[PDB]
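To start, the structure itself, in structure tokens.
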Amino acid sequence: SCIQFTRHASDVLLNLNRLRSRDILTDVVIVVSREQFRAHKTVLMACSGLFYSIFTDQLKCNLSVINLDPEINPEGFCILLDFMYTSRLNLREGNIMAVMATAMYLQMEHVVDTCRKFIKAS
Amino acid sequence: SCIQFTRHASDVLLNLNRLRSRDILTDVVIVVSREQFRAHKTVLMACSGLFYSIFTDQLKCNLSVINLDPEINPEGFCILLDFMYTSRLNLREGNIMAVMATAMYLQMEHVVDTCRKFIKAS
Amino acid sequence: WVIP
Amino acid sequence: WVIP
Ligand SMILES: O=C1Cc2cc(Nc3cc(Cl)ncc3Cl)ccc2N1
Ligand SMILES: O=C1Cc2cc(Nc3cc(Cl)ncc3Cl)ccc2N1
Ligand SMILES: [Cl-]
Ligand SMILES: [Cl-]
């Protein structure tokens, strides 16, 4: 018999993104080639099958630095990290291939699905 | 020119609640009288003006245990912690006074607003 | 607020 | 997915 606040989840995600922009309580650095991305482990886990697996591992859960596969493009990662914290995906003709490949590696099934749909249309 | 995934924020919150139920990456214990509640500092901050102030403090940001004011009712806190992680508020005739008082202390303005509306109707 |  |  609960009541529900429709905007609560969106408001929570907006505040988590504000904490990210101000580098508050970030507990991991994701290294992609020369580029470094600070984030919250819990948000990464909530969005990605790969980060979920990494941070539930009894040894890796304690690492402050995670290095991604050298094939991963920093721009594709940046677009996906922004999507994790906002629900908004900056999908463009020039980045769609790098975004889909990064989403497949990160195991972000809904992003992979829209990339496949957008590629099929063109 | 971004696209948006409507269910993303709700799905993120659902996964953060699953991490909470399994005690994964919880980094704080909130003590309310004899009762203890494990949570994620970032989620508490995103939902509450009080926790936002506590964990942005250069000294308190590093505490693993936070003790609430002895006037705070553990059941009222439990109902509010559940709302933080689900958007669902278990508001009942028998708990509305304890929930409103706890939401005022935690600085959760939308919960305070619905409690005031529900009290006014009766 | 809604009835979910 | 929608146009926000
Ligand atoms: O496409 C995706 C997105 C995703 C997220 C998560 N993260 C969780 C899943 C569960 Cl069941 N509980 C807690 C968490 Cl944080 C796992 C796999 C995938 N695949
Ligand atoms: O009723 C409320 C809910 C709430 C949440 C937060 N938390 C934040 C606010 C900002 Cl601007 N950036 C980041 C965070 Cl985590 C502060 C005050 C209140 N009052
Ligand atoms: Cl996804
Ligand atoms: Cl609220």
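Residue numbering for chain B follows Swiss-Prot; the residues present correspond to positions 7-128, in that order.
In case you wondered, yes, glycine gets a Cβ from its N, Cα and C as well.
Features as listed in Swiss-Prot:
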MUTAGEN   B:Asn21 to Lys  Abolishes interaction with NCOR2 and HDAC2, no effect on interaction with CTBP1 and transcriptional autoinhibition; when associated with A-116 and 376-Q--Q-379
DOMAIN    B:32-99  domain 'BTB'
MUTAGEN   B:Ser59 to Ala  Abolished ubiquitination by the SCF(FBXL17) complex
MUTAGEN   B:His116 to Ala  Abolishes interaction with NCOR2 and HDAC2, no effect on interaction with CTBP1 and transcriptional autoinhibition; when associated with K-21 and 376-Q--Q-379
Fewest other Cβ atoms within 10 Å: which of the mutagenesis positions B:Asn21, B:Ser59 wins that one? Let me know.
B:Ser59
So which of these mutagenesis positions, B:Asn21, B:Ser59, B:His116, get their C-beta under 8 angstroms from chain A?
B:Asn21, B:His116
Quick note, B:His116 (mutagenesis position) and B:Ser59 (mutagenesis position): C-alpha atoms separated, nearest Å, by 18
As a whole number of Å, the Cα atom of B:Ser59 (mutagenesis position) is distant from the Cα atom of B:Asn21 (mutagenesis position) by 25
Within 10 angstroms of the C-beta of B:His116 (mutagenesis position), what count of other C-beta atoms is obtained when all protein chains are considered?
16
Of the residues in the domain 'BTB' (B:32-99), how many are helix, strand and coil by DSSP?
30 helix, 15 strand, 23 coil
